Amino acid sequence: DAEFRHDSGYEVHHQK
Amino acid sequence: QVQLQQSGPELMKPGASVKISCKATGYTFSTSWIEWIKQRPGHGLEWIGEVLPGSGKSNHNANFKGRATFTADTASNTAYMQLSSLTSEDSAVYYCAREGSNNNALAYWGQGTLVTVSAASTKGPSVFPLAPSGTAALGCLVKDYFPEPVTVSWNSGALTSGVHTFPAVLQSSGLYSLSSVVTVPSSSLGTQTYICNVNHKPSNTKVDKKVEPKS
Amino acid sequence: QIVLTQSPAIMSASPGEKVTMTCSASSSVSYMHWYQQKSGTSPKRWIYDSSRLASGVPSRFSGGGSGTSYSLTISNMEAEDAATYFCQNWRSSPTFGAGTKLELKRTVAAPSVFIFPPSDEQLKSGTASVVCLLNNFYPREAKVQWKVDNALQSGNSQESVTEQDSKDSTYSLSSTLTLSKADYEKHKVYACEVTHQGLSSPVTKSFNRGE
């Protein structure tokens, strides 16, 4: 349902 | 504080187009997405789409097949959802919502807009007794009305204990039916009067029905 | 790509009891949002970014987890906490979980069953409605089987259930069997058969047409 929703930039910066 | 206020309920014919508004206050209208959420009973919450006011940008749920359009008017701080070619499936509560300040959870919600898609016309209910069967049960059947709602009380609001007024059911005819019941001591069936007060405003139906054991 | 599963669908908790509801993801997610919804009102943001309580949310609420499993916890269950709780994550499809309905727990109570014949007034209109009431029962799950001269009815009944009662924590159910007057007059025995946890065997309330 929310596939094409906007990006806000709250992505976790993955280390591994 | 951020606030979202939606337009009132909409009663629609099948095949029509509905436009719901969402007035936003307490923040810069052009810097946040106004998002839309559908809720049917037995389906949970479904994301429909969104608009970024003043940008000309919108995003869609693909399963809506271009029937949903999302616009905004920056001058009045109001976002709009238009849903065309309405069916019974489109009967739902529709919410507008917005992200939090420093988080992407939907922190701010509109109060919801109920859309009812129906081919039915205004009809007054017939009120039928549910005649008494230690503890006895009696009631009234409020059958074949459109639209919702009906107001039901017992003995002009004096009798409230042991009263169950049930959610209305939508029949295949497109008309509603509800029941209201009360459980009482069976020894009082000869002395105490029991009257259901029924008010259906759109049809101008106002009925007081006394319910007693059958002769 | 990522599916959210809320287990269980219905959660029952006594007043004072510790409550934990789980939102399981089919693959790792970095956060979980939680929303509270009561009947007739919009969902409210309850716990966001896995563990952060929204303004006005009481301290008895908490959240946690990582990877494929997240949870919402109430330290002591209160009556006002009875609601549906939806977990939510934007990387999931669908984005909202199906919801955990949280109700108050009480002892098993069998329904008091009542059958109502159609009124003579209704029979003038050409339709007959037969009503069965299931009064003050717990748990919510109940089965109503309409029987017309021992024949099991299907597709010709509708039912609804009241919200959990604030005083005794019970539910009530009303079922209507609808048939034409012509069909009604061609049969004798009308029966409402009730299956419920508090009934060792199903209970049947019946009437004979005319009697």
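Here chain A follows Swiss-Prot for its numbers: 672-687, in order, are the residues you see.
For this deposited structure, the header notes the method as X-ray crystallography, 1.9 Å.
Positions of Cβ are set from backbone N, Cα and C atoms, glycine also.
The feature Cu(2+) 2 binding site is assigned by Swiss-Prot to A:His677, A:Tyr681, A:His684, A:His685. Around the Cβ of A:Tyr681 (mutagenesis position), 14 further Cβ atoms fall within 10 Å across all displayed protein chains.
Taken from Swiss-Prot, the feature Zn(2+) 2 binding site applies to A:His677, A:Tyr681, A:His684, A:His685. Take the CB of A:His684 (mutagenesis position) and look out to 10 A: across all protein chains shown you find 5 other CB atoms. Taken residue by residue with DSSP, A:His684 (mutagenesis position) is part of neither helix nor strand, so it is coil.
Within the same chain, no residue at least 6 positions away from A:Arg676 (mutagenesis position) has a Cβ under 8 Å from its Cβ. Secondary structure at A:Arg676 (mutagenesis position), as computed by DSSP, is coil. As a published mutagenesis entry, A:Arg676 to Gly appears in Swiss-Prot alongside the note: 60-70% zinc-induced amyloid-beta protein 28 aggregation.
Experimental mutagenesis is annotated in Swiss-Prot for A:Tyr681 to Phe, with the remark: 60-70% zinc-induced amyloid-beta protein 28 aggregation.
Swiss-Prot documents A:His684 to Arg as a published mutagenesis change and attaches the note Only 23% zinc-induced amyloid-beta protein 28 aggregation.
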Minimum Cβ neighbour count within 10 Å among the binding-site residues A:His677, A:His685: which residue?
A:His685
For the recorded positions A:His677, A:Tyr681, A:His685, return the ones with C-beta distance to chain B below 8 angstroms, or 'none'.
A:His677, A:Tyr681
Near chain C: which of the recorded positions A:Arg676, A:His677, A:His684 have their Cβ closer than 8 Å to one of its Cβ atoms?
A:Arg676
